[PDB]
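Peer 1: Input: one structure, supplied below.
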Amino acid sequence: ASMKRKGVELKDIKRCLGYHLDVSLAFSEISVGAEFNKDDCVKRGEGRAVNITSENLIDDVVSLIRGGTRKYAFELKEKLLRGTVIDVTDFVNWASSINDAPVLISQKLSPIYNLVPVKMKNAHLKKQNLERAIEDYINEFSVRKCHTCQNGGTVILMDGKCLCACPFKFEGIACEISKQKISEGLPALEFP
Amino acid sequence: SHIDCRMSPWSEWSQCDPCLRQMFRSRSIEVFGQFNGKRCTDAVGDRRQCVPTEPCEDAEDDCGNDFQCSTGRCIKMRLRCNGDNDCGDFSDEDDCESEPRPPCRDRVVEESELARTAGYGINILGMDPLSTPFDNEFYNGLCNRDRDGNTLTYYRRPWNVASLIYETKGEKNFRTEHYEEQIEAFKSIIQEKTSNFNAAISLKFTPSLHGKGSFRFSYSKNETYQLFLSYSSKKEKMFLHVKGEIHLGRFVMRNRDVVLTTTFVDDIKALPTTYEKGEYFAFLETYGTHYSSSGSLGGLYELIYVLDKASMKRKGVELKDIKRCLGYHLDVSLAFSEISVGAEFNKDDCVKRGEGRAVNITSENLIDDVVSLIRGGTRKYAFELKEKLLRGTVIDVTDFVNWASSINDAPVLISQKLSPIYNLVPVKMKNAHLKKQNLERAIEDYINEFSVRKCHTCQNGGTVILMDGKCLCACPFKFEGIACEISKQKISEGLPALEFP
Ligand SMILES: *[C@@H]1O[C@H](CO)[C@@H](O[C@@H]2O[C@H](CO)[C@@H](O)[C@H](O)[C@H]2NC(C)=O)[C@H](O)[C@H]1NC(C)=O
Ligand SMILES: *[C@@H]1O[C@H](CO)[C@@H](O[C@@H]2O[C@H](CO)[C@@H](O)[C@H](O)[C@H]2NC(C)=O)[C@H](O)[C@H]1NC(C)=O
Ligand SMILES: *[C@@H]1O[C@H](CO)[C@@H](O)[C@H](O)[C@H]1NC(C)=O
Ligand SMILES: *[C@@H]1O[C@H](CO)[C@@H](O)[C@H](O)[C@H]1NC(C)=O
């Protein structure tokens, strides 16, 4: 983001006045003269300039990886992040490493109370009891019951701490302070 | 301010405990001291020997069920000579008349340096978690397989630990931003004035008689004024924070039906029941305030640094010039028949004025703050990552694998689910219930007794901390140190006075 604003003002005024008075009177042997001249000029000047530039930049990078042995996994991570040169053997090493140690990708889900063994002591009543328990668990505490953050900050819940992820252009906790304050300008005369 | 510690409110002597043989002279903490004055770490509590007067008939029987151990615990159903280590190395295996029947035939390696030590006593007002307040080696019956992990190896899960996962979760974030501010102002003012005057009059008379006279007068004046003013200021700010964690494993301690260690059991057995805050405050610092219901082995690292820029420029120029001049001419000539009279008077006077003023003042301010931290793994591979991360700009591929292996060798807590201690006390004990509510009141009085809430507030919004009595306040970046009194930003001083010598 960038912003540029320019304003220039110039003012000049000149005003002048001119006056001439001449009177001459003549007797037979009498002579009278008079000469009055007036001159006055006035000049005015004013100048104004405004030059204000503003620029804003925002960058966010995130990345993650998982699976395989610790040696071959992070060897791919170091060369992937701003490496720009991917190898042919490192991917085969990563494949062998993840063959040695895989991890979950996609998971189809199923409730636990359907897994309880049948024809047990009190299987059925315990089944519906654990169903009510899991319902009360999933509807008891979550982001739904916590408080909403500011500026549309996505609220998370990490073991009691009900923090909210604030957007990029905004500052941290509680999303209160903006972090973008319109530049302040004071054209006042310096005191000392 | 040399703030002293008003920290001696004394209480009355309570009744002597006959079984414990201790007295309860009580006390309380009131004032810490926010400034560099007298530090006061005086602990609350006092003990005294007392002659017991009650017969102390209350005692803990040996569970009336089965073979008593050498420390106070009991076999439930199968804690006999079956390779089940509960009390000591050979304490439970003291005498074995039957054959040493192994509990499990498969080869399962013991939990080496892993979450086996799952007990943690983190202090919400203190620091990093504590050690295990309970025994975590005891197991009840048939081995529960833990067929998971990086390599092909089988670990054991104790009966006290309800669950343990080997999920190698890992995430990290990045962020950055930019702020920009600029202002400029130009001003120019000019004035011009000119004044001129004329005055000429002549008089002559001739009707011998003759007369002649002439007056002349002039005037000159101009005053030019000039003004110039300029203003400029620029500001820039950059703030960003990043963090990453390498999760190793997660465990969830079983809440109830929990076995305890001999030392903690002995401490709970030798424990008062008349609300002895003095001994309870010691027990709290000894075994933490509340234990961990679930932890997260691994390690995290994060680096932050901050940038701030400020600039100011002010310019003012003034020029003043004035010229004024005067002119006068007088000439009179008189003529007789043979008589001649003359007169000539001339006057000239000019005046000039000059003045100049200039103002040129530049100011610039910069603020930078950088912080970073790391933990976990062996000391060799951990700080080898730290040196190359800090301003290295070239991350290796092998160093991260070395860090992964190092943190696999030695992990550390990342996320910790919390649980109060008074829920961990064993049930059906001597005075378990009353001791339970007593320790609950004790932990409540601990968490509400001394904290930043009771200390004094700092200045300029300085975040106040408490590090073992010293109630210091973290002052902002643009401000100076302790007590946040001196600003550290003083408006530049300017003196245009004439030099004395
Ligand atoms: C406002 O004034 C600044 C003065 O820095 C202008 O930036 C350029 O500055 C250089 C050197 O100072 C001059 O040689 C250029 O002529 C200036 N550019 C222009 C277009 O005059 C800036 O461009 C001006 N305008 C704004 C909106 O900031
Ligand atoms: C005030 O005066 C200083 C004088 O240093 C100005 O800085 C520049 O200085 C160099 C060498 O001294 C001159 O050649 C430049 O002409 C000066 N700049 C300008 C714009 O005249 C400074 O810029 C002046 N103004 C302020 C606000 O400090
Ligand atoms: C006198 O008159 C002339 C001509 O009008 C003018 O230019 C001048 O300013 C006047 N004043 C003087 C010479 O002081
Ligand atoms: C005003 O007088 C000053 C003094 O020398 C001169 O430099 C300037 O040119 C004069 N201005 C006008 C408009 O006559």
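All chain A residue numbers match Swiss-Prot; in order, they span 365-556.
Backbone N, Cα and C atoms are what each Cβ position is placed from, and that goes for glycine too.
Features from Swiss-Prot:
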type	residues	note
MUTAGEN	A:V426 to C	Creates an artifactual disulfide bond that prevents the conformation change required for oligomerization and pore formation; when associated with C-283
DOMAIN	A:510-540	domain 'EGF-like'
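Map the listed features onto the structure and describe their local environment.
Peer 2: Within 10 Å of the C-beta atom of A:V426 (mutagenesis position) sit 10 other C-beta atoms, taking all shown protein chains into account.
Tertiary proximity for the domain 'EGF-like' (A:510-540) is limited to same-chain residues at least six positions away from its ends with a CB under 8 Å from its CB atoms, namely 422, 424.
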Peer 1: Could you tell me which three-state DSSP class A:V426 (mutagenesis position) falls into?
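Peer 2: Looking at the DSSP assignment, A:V426 (mutagenesis position) belongs to neither helix nor strand, so coil.
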Peer 1: By DSSP assignment, list the helix, strand and coil residue numbers for the domain 'EGF-like' (A:510-540), in that order.
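Peer 2: Secondary-structure composition of the domain 'EGF-like' (A:510-540): 3 helix, 6 strand, 22 coil.
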